[PDB]
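For reference, the structure discussed in these notes is given below.
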Amino acid sequence: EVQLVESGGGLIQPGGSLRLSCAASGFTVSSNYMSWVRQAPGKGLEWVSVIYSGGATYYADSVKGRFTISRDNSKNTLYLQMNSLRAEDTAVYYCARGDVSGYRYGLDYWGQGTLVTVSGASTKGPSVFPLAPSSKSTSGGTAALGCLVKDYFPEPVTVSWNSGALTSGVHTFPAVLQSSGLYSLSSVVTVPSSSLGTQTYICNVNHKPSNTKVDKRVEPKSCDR
Amino acid sequence: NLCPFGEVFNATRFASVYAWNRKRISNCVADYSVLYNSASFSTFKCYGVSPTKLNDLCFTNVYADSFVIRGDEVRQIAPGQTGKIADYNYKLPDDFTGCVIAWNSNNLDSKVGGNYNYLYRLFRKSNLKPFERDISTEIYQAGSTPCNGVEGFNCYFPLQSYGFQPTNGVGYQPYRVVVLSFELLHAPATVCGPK
Amino acid sequence: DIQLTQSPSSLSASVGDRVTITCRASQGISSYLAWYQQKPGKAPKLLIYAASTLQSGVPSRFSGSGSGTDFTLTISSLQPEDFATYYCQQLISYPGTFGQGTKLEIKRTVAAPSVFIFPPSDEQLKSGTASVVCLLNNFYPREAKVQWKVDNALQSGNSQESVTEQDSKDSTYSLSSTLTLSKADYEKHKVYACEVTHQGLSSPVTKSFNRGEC
Ligand SMILES: *[C@@H]1O[C@H](CO)[C@@H](O)[C@H](O)[C@H]1NC(C)=O
C-alpha cells in the first residue's frame, strides 16, 4: 500500500521561507524519480521540481533559484525548501512519484497535498457554533443540523461528524471570504428526526494553522429562554 | 592507409545509447578537416583540442563511440552534464579530450507508428562513471520487495524505447552521434593527420 | 516549448452518455501523454499513461487514444461518480505541461431543494454577532435564488452564499446562505425569513422564524 503524506504547509509572510516534507511508504524514495506539483486555488496543475535516484534535480523556470528539492534516504522522505516566497506561490503542494520528461508512466501516486498561503495577515482560530435542529424528534421525517465555523485565517479547516462515523447526508460547504478578511464555513447533515433524542451529533473541527481543535455537540434547542 | 571513419559515420544501423558502440581506430592517417568542414553534421564540438589543429596532432589510440539519442539530449554529450543520458547511458569525463559530432537522422531512424528499436536506460540507482557501458536488462527494484525477474508494481523494465515517429518535434527526433576520444599514453602514436 | 490545448473547458452530459475530451499538442510528442482525474478537495488521480494504457484499478469505461499531436480521453458510459476536472499532461520534456482542464458535470432530472432556516445560537449572540443560516439541500439544476427578508424588507449586501460540488451519488447541489448582523441590529427585528426560488418549486418556498421564538 503506497502512502505519501505532505506536511509543513501553512501561512508564511511574503519574502519568507518554508520547508515541506513528504513522508513516503510502499516504495523507496531514493530509488525513484520524485516530483513536486502545485495548484493555485481554483487553478490548474503546475510541475515544480524533480529529483532523480542518481541525484540530478530539475526545476520549473518560475521557482528556479528559490526552491530546492532534496530527500533523506533513512527517513524515506522528500523535501522542498522554498525561499523568497511571493503571493503567486500560494498553492496546494503535492509530492508525487514519477518524472515528467521522457517518462511515459506519468505521476502514479500523489500525496493529499499541503496548502501554502503567502500572506502578511495574522493567523486566527475559528469560533464554532451549533446550527440546532428545528424539527422536533416526534415530527416523523428528516431533520437538518450542523455547525457554523466562523472567522478563521488562513484556510483550511477540516470538519468531520462523530469522529468520522457519520458521513452519509453530510455537506461541508466551501469557505467564503468575509469583508473582514476572515473565512467562514458551514457543515450540515440531514438525519431522521426520530434519531434526535437517541443519537448524539458532534462536529469535529480542526484548524491546524492555529492548532485549534473543537468538538461541538449539536443539541435541539431548549424551551428555556 | 586512411582511417575507417566511413564505416563509423556511414553505418546503416547505429547502436542504442545504453549499449553504445565503441570502434578502436589505429595505425592510419586521418583527415579530420574533411569532417570538421562537412555540411552533413549539425554539431561538431571539440574539448581539450582545437578542431582546426587536429590534422597536426598524434595519438596512441582514437576511439569512435556511436549511438542514437533525441536532438534535445545531444547537449548532454559533453563534460560536466547531467540528465538521463549523461547520468544513466553515456558519460563523458570532466577532462575529456575529443570531439562530439551529431546529425539529424529522422529520415533513417523514425517510422510511421513509431520506431521502438532505439532504447535508453530510464532506471538506474546511481550515475555511470565516465565511459561506462551498462547493458543490464535486470528488473529494476523500486521498493523493498524483490522483483524475481517479474515486471510489475515497483518492478520496472529498466530500458525504454524512444518511439521515434516522423511527426515528432525536432528536439524529440533521432540524432546519430559519434564521439571521437583521443588518448596519448607512454607508447608510440599510431594515429596521425596528413603531414 | 510545447503548448497543450485541452477542450472543451467544461462539459455537461447525462448518465450513460459517451463523453470525449481532446488534448492537442503544438508539436508531435509520440505517446508521451497522461490523463488525470481530479475530484473536489482530492489530489489528481492517474487514469491513463503512455496515451492509452489504463492505470491499475481504473474502470473499463475510461480509454485513451492518439499519438503525435491529437489525443482523446473517452468515457463510454458516464457514471455519477465521474464528476471531476480531467487534465491531460505532456510527458516528453520539462516542465511536463498540464492542459487547462475540463470540468465535467452530470445532467440529471430536476430536483427541488429542501429548505431549512437556522437562527443564531445563544453562544454566538453572547459575542455580539448574529448569523442566520438558510440551507437548500439536494437540488438540481445549480441555479437557485435565496432572498433574505427581515420584517419583510428584502436584504441585500449582508449575506454570503456557498454551493457544494455536485454529489458523487445523486448529482445534486446544496447551498448555504448566511445573513450576518450585529446583535444590536438583530434585536431590532422580529421576522427572519429566506425565500427560495428554484426550477423544481412551482412557487417560492419560504422558511421563517420569529426572534425569541414567537
Ligand atoms: C559517407 O558517405 C558519403 C557518400 O559516399 C561520403 O562522401 C562521405 O565521405 C562518407 N563519410 C565518411 C566519414 O567517410
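For chain B, we keep the numbers from Swiss-Prot: what you see runs 334-528, in order.
Just so it is clear, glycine is given a Cβ too, placed from its N, Cα and C backbone atoms.
Residues annotated as domain 'BetaCoV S1-CTD' in Swiss-Prot: B:334-527. Listed in Swiss-Prot as a mutagenesis experiment, B:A475 to V is described as follows: Increased resistance to neutralizing antibodies. For the mutagenesis of B:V483 to A, Swiss-Prot gives this note: Increased resistance to neutralizing antibodies. The structure shown keeps the original residue. Under mutagenesis, Swiss-Prot gives B:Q493 to Y with this note: Reduced host ACE2-binding affinity in vitro. Here Swiss-Prot describes B:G339 to D as a natural variant; the accompanying note says: In strain: Omicron/BA.1, Omicron/BA.2, Omicron/BA.2.12.1, Omicron/BA.4, Omicron/BA.5, Omicron/BQ.1.1. B:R346 to K appears in Swiss-Prot as a natural variant; the accompanying note says: In strain: Mu/B.1.621. B:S375 to F appears in Swiss-Prot as a known natural variant, with the remark: In strain: Omicron/BA.1, Omicron/BA.2, Omicron/BA.2.12.1, Omicron/BA.2.75, Omicron/BA.4, Omicron/BA.5, Omicron/BQ.1.1, Omicron/XBB.1.5, Omicron/EG.5.1. According to Swiss-Prot, the natural variant B:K444 to T carries the annotation: In strain: Omicron/BQ.1.1. What Swiss-Prot notes for the natural variant B:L452 to R is this: In strain: Delta/B.1.617.2, Epsilon/B.1.427/B.1.429, Kappa/B.1.617.1, Lambda/C.37, 19B/501Y, Omicron/BA.4, Omicron/BA.5, Omicron/BQ.1.1; Contributes to cellular immunity evasion and increases infectivity. Listed in Swiss-Prot as a natural variant, B:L452 to Q is described as follows: In strain: Omicron/BA.2.12.1. Natural sequence variation is annotated in Swiss-Prot for B:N460 to K, with the remark: In strain: Omicron/BA.2.75, Omicron/BQ.1.1, Omicron/XBB.1.5, Omicron/EG.5.1. One natural variant catalogued in Swiss-Prot, B:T478 to K, is accompanied by this note: In strain: Delta/B.1.617.2, Omicron/BA.1, Omicron/BA.2, Omicron/BA.2.12.1, Omicron/BA.2.75, Omicron/BA.4, Omicron/BA.5, Omicron/BQ.1.1, Omicron/XBB.1.5, Omicron/EG.5.1. For B:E484 to Q, Swiss-Prot lists a natural variant annotated as follows: In strain: Kappa/B.1.617.1. The note that Swiss-Prot attaches to the natural variant B:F486 to V is: In strain: Omicron/BA.4, Omicron/BA.5, Omicron/BQ.1.1. According to Swiss-Prot, the natural variant B:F490 to S carries this note: In strain: Lambda/C.37, Omicron/BQ.1.1, Omicron/XBB.1.5, Omicron/EG.5.1.
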Subject >> B:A475 (mutagenesis position) as reference: those recorded positions from B:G339, B:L452, B:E484, B:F486, B:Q493 with C-alpha within 10 Å of it >> reply: B:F486
Original post:
So which variant positions out of B:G339, B:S375, B:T478, B:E484, B:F486 are up against ligand 1, CB under 6 A?
Top reply: B:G339
**OP:** List the Cα distance (Å, whole number) between B:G339 (variant position) and B:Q493 (mutagenesis position).
**Re:** 30
Original post:
Looking at the variant positions B:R346, B:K444, B:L452, B:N460, B:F490, which has the shortest Cα distance to B:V483 (mutagenesis position)?
Top reply: B:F490
**OP:** Taking Cβ distances under 8 Å as the criterion, give the subset of the recorded positions B:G339, B:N460, B:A475, B:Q493 near chain A, ordered by sequence.
**Re:** B:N460, B:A475, B:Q493
Subject >> Between B:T478 (variant position) and B:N460 (variant position), the C-alpha gap once rounded to whole angstrom >> reply: 23
Original post:
Listed variant positions are B:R346, B:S375, B:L452, B:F486; which of them have CA atoms within 10 A of the CA of B:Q493 (mutagenesis position)?
Top reply: B:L452
**OP:** May I ask you to report the DSSP-based helix, strand or coil state of B:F490 (variant position)?
**Re:** coil
Original post:
Which chain-mates of B:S375 (variant position) that are at least 6 residues away have a CB under 8 A from its CB, listed by sequence?
Top reply: B:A435, B:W436, B:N437, B:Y508
**OP:** Using a 10 Å cut-off, grab the number of neighbouring Cβ atoms around the Cβ of B:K444 (variant position), all chains included.
**Re:** 12
Subject >> For B:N460 (variant position), the one of B:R346, B:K444, B:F486, B:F490 that lies nearest, given that the variant positions are compared by Cα >> reply: B:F490
**OP:** List the Cα distance (Å, whole number) between B:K444 (variant position) and B:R346 (variant position).
**Re:** 14
**OP:** For B:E484 (variant position), just count the other CB atoms lying within 10 A of its CB, please.
**Re:** 11
Subject >> Candidate variant positions B:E484, B:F486, B:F490, pick with smallest Cα gap to B:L452 (variant position) >> reply: B:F490
